[PDB]
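K.L.:
Take this structure, written in C-alpha cells, and hold onto it; I'll ask about it next.
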Amino acid sequence: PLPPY
Amino acid sequence: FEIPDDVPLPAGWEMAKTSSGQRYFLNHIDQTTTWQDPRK
C-alpha cells in the first residue's frame, strides 16, 4: 500500500 | 488541546493523491509518502 517514492 | 492554525506540513512536503481517492503527503525531505502529516 502507499505510493513508494 | 484543539488544533493549531499555522501549517499542516513543513517545507519539502507536498500533499498529493495516491491509492485511488485518498490524499497522501509526498515527503520530499526524505523521499516518501504518508497519508497523515508529521505536524498537526
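Since chain B takes its numbers from Swiss-Prot, the residues it shows come out as 165-204.
Technique stated in the header: solution NMR.
In case you wondered, yes, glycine gets a Cβ from its N, Cα and C as well.
Sharing the features that Swiss-Prot gives for it:
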DOMAIN    B:171-204  domain 'WW 1'
MUTAGEN   B:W199 to A  Loss of interaction with ERBB4, loss of transcriptional coactivation function toward CTF and reduced interaction with PRRG4; when associated with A-202
MUTAGEN   B:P202 to A  Loss of interaction with ERBB4, loss of transcriptional coactivation function toward CTF and reduced interaction with PRRG4; when associated with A-199
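Relative to the rest of the structure, where do these features sit?
P.N.:
In this structure, B:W199 (mutagenesis position) belongs to neither helix nor strand by DSSP; it is coil. If you take the C-beta of B:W199 (mutagenesis position) and look for same-chain residues 6 or more apart in sequence within under 8 angstroms, you find B:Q186, B:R187, B:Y188, B:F189.
For B:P202 (mutagenesis position), other Cβ atoms within 10 Å of its Cβ number 12.
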K.L.:
Across the domain 'WW 1' (B:171-204), what are the DSSP residue counts per state (helix, strand, coil)?
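P.N.:
Split into helix, strand and coil, the domain 'WW 1' (B:171-204) gives 0 helix, 15 strand, 19 coil.
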